[PDB]
Amino acid sequence: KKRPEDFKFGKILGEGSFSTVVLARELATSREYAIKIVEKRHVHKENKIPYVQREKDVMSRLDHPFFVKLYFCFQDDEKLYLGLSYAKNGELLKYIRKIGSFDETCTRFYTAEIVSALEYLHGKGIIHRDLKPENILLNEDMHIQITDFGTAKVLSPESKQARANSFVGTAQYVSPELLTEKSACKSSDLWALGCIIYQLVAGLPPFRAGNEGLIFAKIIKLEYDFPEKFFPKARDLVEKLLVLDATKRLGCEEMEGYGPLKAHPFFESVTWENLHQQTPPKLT
Ligand SMILES: Nc1ncnc2c1ncn2[C@@H]1O[C@H](COP(=O)(O)OP(=O)(O)OP(=O)(O)O)[C@@H](O)[C@H]1O
Ligand SMILES: O=C(O)/C=C(/CCc1ccc(Cl)cc1)c1ccc(-c2ccccc2)cc1
C-alpha cells in the first residue's frame, strides 16, 4: 500500500462537492498520477460512503483504453485516496464550448470511441448512468477517458438483473425511463449517447431549460428539434437513440446489441479495431 508521503503533490486539477483531485508525482518512480482525495469526516457526515465505495468497486473492474484507470487506493486518519491516470487534456465539454461544435470527421471519431467504451462497459454488465461531456476526459493523445463511476451500477449476473433503482444522473442527459418508471437500464446510457452526439454537432444538448423540471417535461415528451444544418446520417443516428421506449434504441440488448449500432451508416468509414491506436483528428 502506498502512503501520502510516497508522493509530491502539485497543482489542484479540480474540486468536487466532497472531493479534491490533485496532480501527484510518485517519488520512487517519477510517475504522474491524478489523485482523488476525500475527507473521511465529510463523507461520514454527508452519507457519501456508498458513493466512495461504489466508485472504487466499479473502477476496480475496468480494464480498457477508453476509461480512466484506477492504479491504487489508500487511506490515512483523515482521508481516502484514489490513484488515477491523469487525463492531461481535461473535459470534452471544454472543447465543445471552445470551438462551438465538431465537424463531421471529429463527431464521428469521438462518437465511435464512446460507442466502443459503452460496448465494453455494457458487456461487463455495468450501467454508467451519468454519461455526459463533463465526464468524458481526454488524455495527452486526445483519446477519451471516461470517468465518474460513483453513481454507476454493477448489475447482478446471478439474478440477470436488468433494471437499477437508485435515482442518479444529470437532468440534461437523464433517460425518460428513470423519470417515469423510476429505474434505469443499460439502454439509459444510449439515450445519453444520443444527447451527446446531438450536442457535438449542434453545440448544445437537445433538452435544455433554465431549471430541471422543464427539462424533465421536455424529455418525457421527446420535445426537441434539429438545427437546419445537421449532418444527415448523424441526425438519423440521433433519431434512433433518442427513442422513449428503451427497448427500441439502436445498440440495446432487445435490438441485438452493438453490432447493428456499429453498422449504422454514420460509421461507414470507421475502423473499429484498434480505434485507440489511431491518431485522433484535430478539432480545429
Ligand atoms: N483522472 C483525472 N485526470 C484529470 N482531471 C481529472 C481526473 N479526475 C477528475 N478530474 C477533474 O477534477 C474535477 C473534480 O473531479 P471530482 O470527481 O473530484 O468531482 P466532480 O465529479 O467534478 O464533482 P461532483 O462530485 O460535484 O460531480 C473533475 O470535474 C475533472 O475535471
Ligand atoms: O484504499 C483502501 O485500502 C481502502 C478503502 C476502504 C477503507 C475505508 C474506510 C473508512 C471509510 Cl469512511 C471509507 C473507506 C478505500 C480507500 C479509498 C477510496 C476512495 C474512493 C473514491 C474516491 C476516493 C477514495 C475508497 C475505499
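In order, the residues displayed for chain A correspond to 76-359 in Swiss-Prot numbering, which applies throughout.
Heads up, the Cβ atoms here are built off N, Cα and C, so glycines get one too.
Over in Swiss-Prot, the protein carries these features:
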type	residues	note
ACT_SITE	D205	active site, proton acceptor
BINDING	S92, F93, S94, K111, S160, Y161, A162, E166, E209, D223	ATP binding site
MUTAGEN	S241 to A	No activation
MUTAGEN	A277 to V	3-fold increase in kinase activity
MUTAGEN	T354 to A	Abolishes phosphorylation by MELK
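Selection of the mutagenesis positions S241, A277, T354 by a Cβ distance under 6 Å from ligand 1 yields an empty set. For the pair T354 (mutagenesis position) and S94 (ATP binding site), the C-alpha distance works out to 33 angstrom. Rounded to a whole number, the C-alpha distance linking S94 (ATP binding site) with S241 (mutagenesis position) is 21 angstrom. In this entry, ATP is bound by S92, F93, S94, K111, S160, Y161, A162, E166, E209, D223, whose most widely separated C-alpha atoms sit 21 angstrom apart. Take the CB of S160 (ATP binding site) and look out to 10 A: across all protein chains shown you find 17 other CB atoms.
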